[PDB]
Amino acid sequence: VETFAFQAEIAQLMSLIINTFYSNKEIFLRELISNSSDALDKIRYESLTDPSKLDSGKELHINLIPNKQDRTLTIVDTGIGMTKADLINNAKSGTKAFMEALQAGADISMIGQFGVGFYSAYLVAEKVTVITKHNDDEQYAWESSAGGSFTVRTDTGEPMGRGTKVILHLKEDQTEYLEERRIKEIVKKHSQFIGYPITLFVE
Ligand SMILES: Cc1cccc(Cc2n[nH]c3cc(O)c(C(=O)N(C)c4ccc5c(c4)OCO5)cc23)c1
């Protein structure tokens, strides 16, 4: 298990997201779905010149998996995935412009325009786990409960083939994001035009 410190600006952004009074928390789902869509675009693009890239999985989709027992909402995609280098690297410039925008009068819902939309996960989650598998690397698990650090480790769990899984360990008062009707309403409102199938799993 490797422990890393977040770069100062990211730690600051994460503190801002956790501490600011902001009721419109549902925006986290649109940000994660949009990141999944971008990774799916990357694998679809790379597969045109090289079809062997789809050997780790042909289907390009997004699955939303609520688990009331574990209090987790999982966003799974069969996108390009991330290598260990991509995982650790993937923000400093966007983070800076976003803080400045907020002070100027902008709101947390514009987070995606600065390429740091992922951190909106901390509006609803006390801990985020990211499992990823890229064709050029092994399966890795990234994890952070904020507090200025994150861990990275080789994942020993079930192989994914290719893609990224975001496991949101929800805060006690945010269990509405495990409800079928609530998830449906959010996806309809903010992610109506994603160019990939979004399957909401039922329990
Ligand atoms: C811990 C950690 C490290 C890095 C990035 C994230 C953000 C993230 N959230 N949900 C995702 C789903 C994905 O398929 C990917 C992914 O496989 N790719 C290649 C990806 C990379 C950057 C992106 C992106 C897609 O969308 C715009 O920014 C990432 C993310 C989280």
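Per Swiss-Prot, chain A residues shown: 17-106, 111-223, in order.
Method of determination (from the header): X-ray crystallography, 2.1 Å.
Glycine residues also receive a Cβ, built from the backbone N, Cα and C atoms like all the rest.
Taking the Cβ of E47 (mutagenesis position) as reference, residues of its chain lying under 8 Å away and at least six apart in sequence are, in sequence order, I131, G132, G137, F138, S140, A141. For the mutagenesis experiment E47 to A, the note given by Swiss-Prot reads: Strong ATP-binding. Strong interaction with HSF1, HIF1A, ERBB2, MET, KEAP1 and RHOBTB2. No effect on interaction with TSC1.
There are 28 other CB atoms within 10 A of the CB of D93 (mutagenesis position), with all protein chains counted. A mutagenesis experiment is reported in Swiss-Prot for this position, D93 to A, and the note states: Impaired ATP-binding. Strong interaction with HIF1A, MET, KEAP1 and RHOBTB2. Loss of interaction with HSF1 and ERBB2. Los of interaction with TSC1.
Long-range neighbours of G97 (mutagenesis position) (same chain, six or more residues apart, CB within less than 8 Å of its CB): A55, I59, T152, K153, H154, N155, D157, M180, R182, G183, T184. Quoted from Swiss-Prot for the published mutagenesis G97 to D: Abolishes ATPase activity.
In three-state terms derived from DSSP, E47 (mutagenesis position) belongs to a helical segment. Under the DSSP three-state reduction, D93 (mutagenesis position) is assigned to strand.
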